[PDB]
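Heads up: the structure comes next, in C-alpha cells.
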Amino acid sequence: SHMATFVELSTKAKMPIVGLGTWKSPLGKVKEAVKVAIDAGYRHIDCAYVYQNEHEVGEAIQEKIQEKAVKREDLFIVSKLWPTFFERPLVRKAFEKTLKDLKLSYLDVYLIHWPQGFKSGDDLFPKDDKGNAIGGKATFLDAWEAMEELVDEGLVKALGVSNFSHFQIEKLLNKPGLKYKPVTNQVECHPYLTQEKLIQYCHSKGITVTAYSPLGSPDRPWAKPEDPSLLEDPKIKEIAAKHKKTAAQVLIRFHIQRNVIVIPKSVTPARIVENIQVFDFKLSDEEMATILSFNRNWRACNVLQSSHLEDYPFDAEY
Ligand SMILES: NC(=O)c1ccc[n+]([C@@H]2O[C@H](COP(=O)([O-])OP(=O)(O)OC[C@H]3O[C@@H](n4cnc5c(N)ncnc54)[C@H](OP(=O)(O)O)[C@@H]3O)[C@@H](O)[C@H]2O)c1
C-alpha cells in the first residue's frame, strides 16, 4: 500500500506527485495497467483523447470503483484537448468524448495538449501535400475560453497547459477577462532536459510542473540507438546502487525532490509497482547537483514539425 505525496495546486486541490502515464499503452494492456496501479496505491492517472485508449482506462476505473477498491474523490484524473479541436463547439465535443470514454462525471484537470491550433476535420495530424502541419482558425486563447465554461459547469475542477513556454503562459495569464489560471504545465523533463528556468518561472507564478517522459520515453517510435538513454546511463545507475534502487526509481525521485509532479508510463505490472516505490529514500544534495549537471538540453519528444506555425513552443529559450 503506497501513497504519493500531494502537491498543492493554486486551487487548493491536492495533486499526487506520482501518476501513471498511458501514452502508447496498447488496447488490451492499459486496462490491467490501470487496475494494477490503483491496487498499488496510484491515484493520479494521466490520459489523453489522442492516445485513443481512454475507454479502457474508463473501464478499469469503473470496475475498481464498483469493487470498492477506491472512491472517485480520491482519484485524480487528467486528460488533454488536442489542437485540431480548438474551435468552440469542438472543445465541447472532444471533451464530452473523453468524459464518456473515461466513464466519469468530471475531470480533475483538463489540459491544452499543445499550444498551436491545427486544422479541424477528420485527421488528427492534418498536413499539406508536402507533409507540413496545417494551422487552424482558433487559437489556444480561444480554446481556453471554452474550457473555462467546463469549470463553471462543474465538469472540470481545474485547467492547465502542456508544452507551453513561459512566453505562451504570459500570454495566457495576461489574457483580458481570464477566469481560471493554469494549475500545471506538463512538459518533458529529466536529467538530460532539466528545465531549470521554465520550472523557476512556473513556480514563481504558482503554476506546478508535471514532468513527462521522465524515463526518456524508450518506447517512442522515433528512438534511435545513438539517442541518449537515461535508463542505461552508468552515473544514474551508480547513484541508484548507492540507495539500493533502480535507475528508473532514481529518475522518478529526481522530480519529486524538485517538487515536480512526474508521470511514468508502464504497462508491466512489476514496473508499475516499482515506479511508485520512491518514497523510502532521499537523494543527497550532492546527488541532486550531480544529476542536475547532466542537462544536455535534449528532447526525446520533439516530433511535430510545426515550427513554421506561430506559437512553436521550443524556439523560446524557455
Ligand atoms: N503532454 C505531452 O505532450 C506528453 C508527451 C509525452 C508523454 N506524456 C505523458 O507522459 C507519460 C510518460 O512519458 P512516456 O510514455 O513518453 O515515457 P516514459 O514514462 O519516460 O517511459 C515509458 C517507457 O519506459 C518503460 N518503463 C516503465 N517503467 C520502467 C522501469 N521501472 N524500468 C524499466 N523500464 C520502464 C516502459 O516499458 P513498459 O510499458 O513496456 O513497462 C515504457 O517503454 C506518457 O505515457 C503520457 O501519459 C505527455
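Think of each number as a place in line: the chain as shown, counted from 1.
From the backbone N, Cα and C atoms, a Cβ is placed for every residue, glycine too.
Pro264 (NADP(+) binding site): 26 other CB atoms within 10 A of its CB, across all protein chains. According to its DSSP assignment, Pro264 (NADP(+) binding site) is coil. Swiss-Prot lists 22-24, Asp46, 162-163, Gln186, 212-219, 263-275 with the feature NADP(+) binding site.
Here Swiss-Prot flags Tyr51 as active site, proton donor, drawing on experimental evidence. Around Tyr51 (active site, proton donor), a 10 Å sphere centred on its CB holds 19 further CB atoms from the protein chains shown.
Marked as substrate binding site by Swiss-Prot on the basis of experimental evidence: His113. A C-beta separation below 8 Å, combined with a sequence spacing of at least six in one chain, links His113 (substrate binding site) to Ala48, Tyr49, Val50, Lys80, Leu81, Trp82, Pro83, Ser162, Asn163.
Long-range C-beta contacts of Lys127 (mutagenesis position), restricted to its own chain and to partners at least six residues apart, with a cutoff below 8 Å, comprise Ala133, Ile134. Here Swiss-Prot notes a mutagenesis experiment, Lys127 to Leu (Swiss-Prot position 125), with the remark: Increased affinity and reduced catalytic activity towards all-trans-retinaldehyde.
Of all the Cβ atoms in the protein chains shown, 17 others lie within 10 Å of the Cβ of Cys301 (mutagenesis position). As a published mutagenesis entry, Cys301 to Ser (Swiss-Prot position 299) appears in Swiss-Prot alongside the note: Decreased affinity and reduced catalytic activity towards 4-hydroxynonenal.
Around the Cβ of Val303 (mutagenesis position), 11 further Cβ atoms fall within 10 Å across all displayed protein chains. Annotation of the published mutagenesis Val303 to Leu (Swiss-Prot position 301) in Swiss-Prot: Reduced catalytic activity towards all-trans-retinaldehyde; the original residue is retained in the structure shown.
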Could you list the residues of the same chain, at least six apart in sequence, whose Cβ is under 8 A from the Cβ of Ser217 (NADP(+) binding site)?
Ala223, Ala300, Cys301
I'd like to know which of the recorded positions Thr22, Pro264, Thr268, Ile272, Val303 sit within 10 A of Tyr51 (active site, proton donor) at the Cα level.
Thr22
Quick one: pull the CA-CA distance for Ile272 (NADP(+) binding site) versus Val303 (mutagenesis position), whole Å only.
27
Between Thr22 (NADP(+) binding site) and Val303 (mutagenesis position), what C-alpha distance do you get in Å?
18
Neighbourhood of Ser213 (NADP(+) binding site) by C-beta distance under 8 A, where only residues 6 or more apart in the same chain count:
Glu188, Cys189, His190, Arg220, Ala300, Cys301
Find, among the binding-site residues listed as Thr22, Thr268, the one whose Cβ has the highest number of other Cβ atoms within 10 Å in the structure shown.
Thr22
Any of the recorded positions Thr22, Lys127, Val303 with a C-beta atom under 6 A from ligand 1? Give them in order, or none.
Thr22
